[PDB]
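Chemist: The following block contains the structure, expressed as structure tokens.
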Amino acid sequence: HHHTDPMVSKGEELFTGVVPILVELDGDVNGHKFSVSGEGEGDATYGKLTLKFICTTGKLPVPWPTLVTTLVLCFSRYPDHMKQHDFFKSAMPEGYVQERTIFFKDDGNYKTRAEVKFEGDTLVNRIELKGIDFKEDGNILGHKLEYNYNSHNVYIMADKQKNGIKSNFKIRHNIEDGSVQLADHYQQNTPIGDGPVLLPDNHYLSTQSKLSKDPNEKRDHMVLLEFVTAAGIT
């Protein structure tokens, strides 16, 4: 609402209230083609997301928790003293590309590319996902993961050469038998536009996610509440 840096003001202004979100994913995992649509709202003031996702092609062929990181970090809450480090909002409204490779230990990998940008007043995240080399009897295609999600801190670093950011981090998915399925993420983000962006000092994001079901919904779906806060600069 009041920042002495006009570049920060420009990005904050687009995220000042509740912003509607649309998520589209087209996926192919070991030749099972599927699509997911999601709708909800983001409130960057509190770092809060609320989304509901539907598999529009029938039953989702992989477990919903494996898609949480893939299915909008511009809604992170950056403390006032860290707002000059917020790459994600500084790239708006033209947006950014978010690319990942996700390696599931002892199993296959996801390769994702997403464009995150405004269409009018709506923040859209449009994703293509390709998954290969998964085991039919593994934890992913065998749906052995529990329907829950662990809190996680992720380290963000600038990539000055690409005018973007980079991160590598591990997600632990609980398996029904009490064990864990590791998912190693590599991520890079680059701006879509050619204007300047804020390139951050090293810092981390703290995330927490809660998964639930809509008791009146017959389609395969996931309801997601996420909180993300930046930290690590004193």
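Every residue number used here counts from 1 along the chain in the order it is shown.
Determination method: X-ray crystallography, 1.6 Å.
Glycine too: its Cβ is placed from the backbone N, Cα and C atoms.
Straight out of Swiss-Prot:
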{"type": "MUTAGEN", "residues": "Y149 to C (Swiss-Prot position 145)", "note": "In mut1.9; shifts fluorescence lifetime from 3.03 to 2.74 ns"}
{"type": "MUTAGEN", "residues": "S151 to P (Swiss-Prot position 147)", "note": "Increases fluorescence at warmer temperatures such as 37 degrees Celsius"}
{"type": "MUTAGEN", "residues": "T207 to H, W or F (Swiss-Prot position 203)", "note": "Results in significantly red-shifted excitation and emission maxima"}
{"type": "MUTAGEN", "residues": "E226 to G (Swiss-Prot position 222)", "note": "Suppresses the 399 nm excitation peak, leaving only the longer wavelength peak at 475 nm"}
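Give me the structural setting of these features: burial, nearby parts and distances.
Modeler: For the recorded site, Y149 (mutagenesis position), the DSSP three-state label reads coil.
Under 8 Å, Cβ to Cβ, and six or more positions away along its own chain, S151 (mutagenesis position) finds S206, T207, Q208, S209.
Under DSSP, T207 (mutagenesis position) is assigned to a strand (E or B) in the three-state scheme.
Packing around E226 (mutagenesis position) is summarised by its Cβ count: 22 other Cβ atoms lie within 10 angstroms of its Cβ, all protein chains included.
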Chemist: Please report the DSSP secondary structure of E226 (mutagenesis position), reduced to three states.
Modeler: strand
Chemist: Do you know offhand how many angstrom separate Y149 (mutagenesis position) and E226 (mutagenesis position) by C-alpha?
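Modeler: Cα of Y149 (mutagenesis position) to Cα of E226 (mutagenesis position) measures 10 Å after rounding.
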Chemist: Let me check the 10 A CB neighbour count of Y149 (mutagenesis position). How many other CB atoms are there?
Modeler: 22
